Amino acid sequence: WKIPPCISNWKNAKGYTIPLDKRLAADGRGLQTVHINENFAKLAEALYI
Amino acid sequence: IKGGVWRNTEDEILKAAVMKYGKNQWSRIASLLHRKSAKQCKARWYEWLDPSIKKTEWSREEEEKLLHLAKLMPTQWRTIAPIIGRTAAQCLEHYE
Amino acid sequence: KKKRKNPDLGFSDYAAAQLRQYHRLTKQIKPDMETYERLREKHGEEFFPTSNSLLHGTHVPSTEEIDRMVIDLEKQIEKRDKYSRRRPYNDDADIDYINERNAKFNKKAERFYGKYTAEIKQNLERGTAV
């Protein structure tokens, strides 16, 4: 039940200096995983043919 | 009357200003660097200083996926670039 | 020859630490039987009281008793004051803070998020690569 400290992307009330790995620990935009579909292939191939 | 080549002093001040202000205050960072604007600071960060940007040598499977996607989505490097995991400028340069 | 090992686990409770502290203090104390049997022979039947006996408002401790109590309590206060041992301050680590509170916040951040932000640290040291 321990709560980690909030490191915000917006607010820095006491003007601290936070290490870059800590500052960019936004995992959701690293696990978002832009995954392509397989129907682009049919389109591209049919257009070249 | 802004911009030009990026020197190393400006990049280290850019990193320290990211460490103090974050990635959503680029106009506070650009008041710390003269001859660079907020858009230029942000562009420089996301294109050469973000520590996810793989600056190593291209592998074989990356360039296979590159040729597949570049035949698959013509001139769409901002769309290809998050899929193959490199910056779109790196991606376009290596494709050419 | 005897042998005993007593380490501690984590915190878990302000009452478990109390109980550990109490067992330490209560093993350390040694009774003097002379005063004990003196008071026993003096008080007689009421020396084994119940909840409602009568003796609640009567006892007056002689100066040596209260001196022993105050000495014990000062030892206890000192042992409590040594609770957070100050880790030594090396200045060879590349500092990462512009302030004194900033350093302790970065330490708490390395406690909590140090297990996760370990690839990005490797990127930052190798030249923002991989």
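We number chain B the way Swiss-Prot does; in order, the residues shown are 6-101.
Structure method, as recorded: electron microscopy, 2.9 Å.
Every residue gets a Cβ built from N, Cα and C, even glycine.
Just so you know, the Cβ of B:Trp31 (mutagenesis position) picks up 22 other Cβ atoms within 10 Å once every protein chain is counted. In three-state terms derived from DSSP, B:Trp31 (mutagenesis position) belongs to a helical segment. Quoting Swiss-Prot on the mutagenesis of B:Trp31 to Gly: Abolishes DNA-binding; when associated with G-53 and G-82.
Neighbour count (other Cβ atoms within 10 Å of the Cβ, all protein chains): 16 for B:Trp53 (mutagenesis position). Quoted from Swiss-Prot, the note attached to the mutagenesis of B:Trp53 to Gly states: Abolishes DNA-binding; when associated with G-31 and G-82.
Under its mutagenesis entries, Swiss-Prot includes B:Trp82 to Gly with the note: Abolishes DNA-binding; when associated with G-31 and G-53. For B:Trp82 (mutagenesis position), the same-chain residues that are 6 or more apart in sequence and have a Cβ closer than 8 Å to its Cβ are B:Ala93, B:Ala94, B:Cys96, B:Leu97.
Spacing of B:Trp31 (mutagenesis position) relative to B:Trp53 (mutagenesis position) is 15 Å (Cα to Cα, whole number).
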